[PDB]
Amino acid sequence: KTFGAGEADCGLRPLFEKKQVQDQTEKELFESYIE
Amino acid sequence: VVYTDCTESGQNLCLXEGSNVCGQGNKXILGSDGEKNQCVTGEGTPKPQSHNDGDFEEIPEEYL
Amino acid sequence: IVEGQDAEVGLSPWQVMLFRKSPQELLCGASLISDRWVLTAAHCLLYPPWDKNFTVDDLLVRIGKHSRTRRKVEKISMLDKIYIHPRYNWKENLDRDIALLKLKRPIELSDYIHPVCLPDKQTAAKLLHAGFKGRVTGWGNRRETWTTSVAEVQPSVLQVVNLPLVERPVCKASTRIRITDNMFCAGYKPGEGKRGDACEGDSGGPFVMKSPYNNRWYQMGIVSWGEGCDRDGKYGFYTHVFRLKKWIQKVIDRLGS
Ligand SMILES: *[C@@H]1O[C@H](CO)[C@@H](O[C@@H]2O[C@H](CO)[C@@H](O)[C@H](O)[C@H]2NC(C)=O)[C@H](O)[C@H]1NC(C)=O
Ligand code: NA
C-alpha cells in the first residue's frame with residue numbers, strides 16, 4: 001500500500017450516497033446525461 | 001492561472017487584444033483613450049499574481 | 001467560482017485548500033484521492049513567470065473545510081513530497097498541468113473528509129461527452145474584477161457550480177491558445193441561459209462527474225487556465241485527468257513513494 005486506504009470506498013460521500021440522500025443539484029447532472 | 005486585463009504597457013501573460021492573452025515573446029502596448037491595445041513581438045513582463053486570499057483565521061503554531 | 005452557490009455541508013469531502021505557510025494565504029484548490037495523496041495543478045507549485053517554485057516547507061493543506069470563522073472538523077496537514085509531471089510544459093500554455101502531493105502522515109476519514117475516485121477507461125468512455133455536466137468547487141473569487149477591493153469577491157463558504165463539457169472544435173475556436181489532447185473545456189455558450197466559471201484561487205481544484213452506473217464521483221478534470229472568468233464566448237480549461245492516469249499510477253506505485 002503506497003496509495004494507502006480509501007480506494008475501495010472512493011467517491012461515495014458519507015452525508016449523501018452513504019445515506020441514500022441526494023444533494024441539491026446532482027439531479028441537474030443526471031438530467032444532462034438523459035435529456 | 002487566469003489571464004486578466006493587462007494594466008501597464010509592456011506586460012504579458014495578460015489579456016491585451018480583447019479577451020486574448022498576449023503570450024511570452026510578446027508585450028502589450030496599452031491604448032490610451034480611443035486607441036486599441038496591441039500585442040506586439042517583444043520582451044514582456046508577466047502581469048504579477050494578484051493578492052492571495054489571506055483573510056482566514058491564523059492556524060496554530062504546530063504547523064510551523 | 002463565478003455564478004456559483006454555497007455548497008452544502010459535506011458536498012465535496014475531497015476538497016483540499018493549498019496554503020502558503022507564511023504569510024498564511026490561499027494559493028490553489030486541490031483534491032484528496034486517498035488517505036495520503038492530494039492531486040492539484042502543476043502551475044500551483046511551479047510557475048517560472050511568477051518565480052514560483054515551492055518546496056514542501058513552504059506549504060500546508062487544509063481538508064474538511066466548509067466556511068470562514070466569523071471546528072474539530074478540518075484537518076491541517078504538512079506535505080512530505082511534491083511530484084510534478086515530467087512533461088509539464090509551462091511554456092506550452094500549461095500542457096500536462098498536473099502534480100501530486102504526498103501528505104506527511106495518513107489522515108483519518110470523516111463525514112467531511114473522503115477521497116474522490118479517479119476515472120478508468122470505461123468511466124472516461126461513459127462520461128466524457130459534450131453537453132454532459134460536471135461540477136467545479138472552490139474558494140476562489142466570485143468575479144473576475146472588482147471596484148474597490150478584492151475582498152469584495154471573496155466567498156465565506158465553499159462555492160460550487162455545475163458546467164457542461166464543450167465540443168473540442170468549439171473549445172479550439174474560442175481562443176488563439178493551442179489546445180492539446182491533455183486539456184478539455186467546459187462552460188455555457190452565450191445565450192444558453194446560464195453562466196458560471198472557475199476564477200482566481202480555484203486553480204488546481206477538481207472538476208468532478210457522478211457516474212449513474214455505480215453512484216460514485218470521479219475527478220475528470222483539474223482547473224487549469226482561463227482567459228478571464230465567465231466571459232461570454234470563452235470557456236474554462238481543465239487538465240484531462242484520465243489522459244494523465246498512467247503517470248499518476250506510476251508515481252503512486254513507486255516503491256519509495
Ligand atoms: C525548482 O527548484 C528545484 C529545487 O527545489 C529544482 O530541482 C532540482 O532539485 C534538486 C533538489 O534541490 C537539485 O539537486 C537540483 O537543482 C535539481 N536536480 C538535479 C539533481 O538535477 C528545479 O530545477 C527548479 N525548477 C525551476 C524551473 O526553477
Ligand atoms: Na464563458
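Sequential numbering from 1, following the chain as shown.
Heads up, header says this was done by X-ray crystallography, 1.6 Å.
Cβ from N, Cα, C; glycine included.
In this view, B:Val1 (mutagenesis position) is surrounded by 24 other Cβ atoms within 10 Å of its Cβ, with every protein chain counted. Among the mutagenesis entries in Swiss-Prot is B:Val1 to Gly or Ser, noted as: Decreased affinity for thrombin.
In the three-state DSSP reading, B:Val1 (mutagenesis position) counts as coil. For the published mutagenesis B:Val1 to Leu or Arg, Swiss-Prot gives the following note: No effect.
For the mutagenesis of B:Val1 to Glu or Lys, Swiss-Prot gives this note: Strongly decreased affinity for thrombin. The structure shown keeps the original residue.
Under the heading of mutagenesis, Swiss-Prot lists B:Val2 to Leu and annotates it as follows: Decreased affinity for thrombin.
Experimental mutagenesis is annotated in Swiss-Prot for B:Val2 to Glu or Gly, with the remark: Strongly decreased affinity for thrombin. B:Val2 (mutagenesis position): 22 other CB atoms within 10 A of its CB, across all protein chains.
Of all Cβ atoms in the shown protein chains, 24 besides its own fall within 10 Å of the Cβ of B:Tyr3 (mutagenesis position). Under its mutagenesis annotations, Swiss-Prot gives B:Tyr3 to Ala the following note: Strongly decreased affinity for thrombin.
Within 10 Å of the C-beta of B:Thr4 (mutagenesis position) there are 20 other C-beta atoms, taking all protein chains into account. For the mutagenesis experiment B:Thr4 to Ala, the note given by Swiss-Prot reads: Decreased affinity for thrombin.
In the three-state DSSP classification, B:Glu17 (mutagenesis position) falls within coil. If you draw a 10 Å sphere around the CB of B:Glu17 (mutagenesis position), it holds 15 other CB atoms from the protein chains shown. Annotation of the mutagenesis experiment B:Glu17 to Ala in Swiss-Prot: Slightly decreased affinity for thrombin.
For the published mutagenesis B:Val21 to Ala, Swiss-Prot gives the following note: Slightly decreased affinity for thrombin. Within the same chain, residues at least six positions away from B:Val21 (mutagenesis position) with a Cβ under 8 Å of its Cβ are B:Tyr3, B:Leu13, B:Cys14, B:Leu15.
Annotation for B:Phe56 (mutagenesis position): no same-chain Cβ neighbours under 8 Å separated by at least 6 residues are found. Among the mutagenesis experiments that Swiss-Prot reports, B:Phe56 to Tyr is described with the note: No effect.
For the mutagenesis experiment B:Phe56 to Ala or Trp, the note given by Swiss-Prot reads: Slightly decreased affinity for thrombin. In the three-state DSSP assignment, the secondary structure recorded for B:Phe56 (mutagenesis position) is coil.
According to Swiss-Prot, the mutagenesis experiment B:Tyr63 to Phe carries the following note: No effect. Remark: B:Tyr63 (mutagenesis position) has no non-local neighbours by Cβ distance under 8 Å and separation of at least 6 in sequence.
Of the recorded residues, B:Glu17 (mutagenesis position) and B:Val2 (mutagenesis position) place their C-alpha atoms 16 Å from one another. When secondary structure is read from DSSP and collapsed to three states, B:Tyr63 (mutagenesis position) falls in the coil class. Under 8 angstroms separates no C-beta among the mutagenesis positions B:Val1, B:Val21, B:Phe56, B:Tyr63 from a C-beta of chain A. The subset of mutagenesis positions B:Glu17, B:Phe56, B:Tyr63 lying near chain C, with Cβ atoms under 8 Å apart, consists of B:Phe56, B:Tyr63.
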